[PDB]
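Working notes, beginning with the structure itself.
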Amino acid sequence: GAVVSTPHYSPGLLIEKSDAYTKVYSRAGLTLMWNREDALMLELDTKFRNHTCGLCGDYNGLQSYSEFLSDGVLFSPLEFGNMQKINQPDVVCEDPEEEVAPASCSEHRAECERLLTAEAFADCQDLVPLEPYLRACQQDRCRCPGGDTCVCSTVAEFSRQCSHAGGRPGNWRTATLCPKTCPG
Amino acid sequence: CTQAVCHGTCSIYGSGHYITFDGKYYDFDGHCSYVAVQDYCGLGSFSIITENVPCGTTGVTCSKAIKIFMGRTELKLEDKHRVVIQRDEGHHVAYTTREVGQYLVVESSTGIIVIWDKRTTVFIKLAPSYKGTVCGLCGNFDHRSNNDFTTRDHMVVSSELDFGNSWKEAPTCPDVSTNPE
Ligand SMILES: *[C@@H]1O[C@H](CO)[C@@H](O[C@@H]2O[C@H](CO)[C@@H](O)[C@H](O)[C@H]2NC(C)=O)[C@H](O)[C@H]1NC(C)=O
Ligand SMILES: *[C@@H]1O[C@H](CO)[C@@H](O)[C@H](O)[C@H]1NC(C)=O
Ligand SMILES: [Ca+2]
Ligand SMILES: [Ca+2]
């Protein structure tokens, strides 16, 4: 209930604010990091295995086992997300309905593969995979026409998963490929 | 009397009370991380940091955590226990942690001794090889106490609040503009 001046150093909880991210470091084995628009990532230690229950799945280590196939029925990602909702006791908020199944956007696989496997991402091809983050690049090209503001939040996420396992990416942002400005 | 040179002691105790290595008592109620002792003074081998948080509602602060940096080893005294953070690969400056009465006592082979009552009181002791080679909120240990208020930019001021506000660790921490009563 009180506004904190950052950094905040209480002996179980560190809350600090850069120009880019807001970090929260807890002794319970939790680390949150959020640029203040859209990207949110969480890190838990190996103590919480078989206990987590959020929209991030459980933390058993098994690929798609108990998140989507609970009792033999395969849950779609739209009905997996509506199960994770929180009821607020004043506001009624409508769940998003099933859109009609679009075409699998395979006419832009050449552009996502050329862009994301550039020379700047050399020492992370063995750390993080290619197939999930290129699949997510498929919808960002055909659901976001015109300006390129959806394709450079996925390769910006590829260069954050690169630099979290331990690797070091290079500079890919040119003057025509999603530039960023800072004063001085 | 015989003329040998003894160890020197800095104190941090209660709601923001200090005694420097040369014996100067002052009060500073800051809310940030502060340099207590270091020898990175204008290259260096240790650093001891104190983490002062508000304890009460009146605006006074007390010390609740100690971070000890020795080379590349980082200890941390927090929640009535010592925690080892980042033990280096093959250097490992020889330290020792044991419990003597109600206090926890860290000692180092290089001459650095930290004594902690597990709440708010800290005693730092340095071997007499560190004469005139340290700085921070504990002074500079040269047996002359009218220069213990040297700031981070090597300026002797007369204020308790211009000296103590210059040893904060983060630039976005606020300045203490008065001492509470
Ligand atoms: C008490 O001080 C002596 C003097 O420095 C320490 O002896 C040093 O120990 C380290 C390794 O433990 C050696 O590398 C140094 O060469 C020693 N110094 C001398 C002059 O020989 C001793 O370790 C300290 N006591 C404790 C318990 O740490
Ligand atoms: C549950 O047990 C451990 C952690 O408690 C975990 O490594 C393991 O994979 C889990 N097994 C199953 C069947 O969920
Ligand atoms: Ca699973
Ligand atoms: Ca002095």
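Chain A uses Swiss-Prot numbers throughout; the residues present, in order, are 114-297.
Technique stated in the header: electron microscopy, 3.0 Å.
Using the three backbone atoms N, Cα and C, a Cβ is placed for every residue, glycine included.
If you check Swiss-Prot, you get these features:
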MUTAGEN   A:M146 to L  Decreased binding to Cu(1+) without affecting binding to Cu(2+). Abolished binding to Cu(1+); when associated with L-154 and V-326
MUTAGEN   A:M154 to L  Decreased binding to Cu(1+) without affecting binding to Cu(2+). Abolished binding to Cu(1+); when associated with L-146 and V-326
MUTAGEN   A:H277 to A  Decreased binding to Cu(2+)
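Locations of recorded Swiss-Prot features on the structure.
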{"residue": "A:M146", "record": "mutagenesis position", "DSSP class": "strand"}
{"residue": "A:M154", "record": "mutagenesis position", "DSSP class": "strand"}
{"residue": "A:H277", "record": "mutagenesis position", "DSSP class": "helix"}
Once near-sequence residues are set aside, which residues in the chain of A:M146 (mutagenesis position), 6 or more away, have Cβ atoms under 8 Å from its Cβ? A:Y134, A:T135, A:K136, A:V137, A:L153, A:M154, A:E156
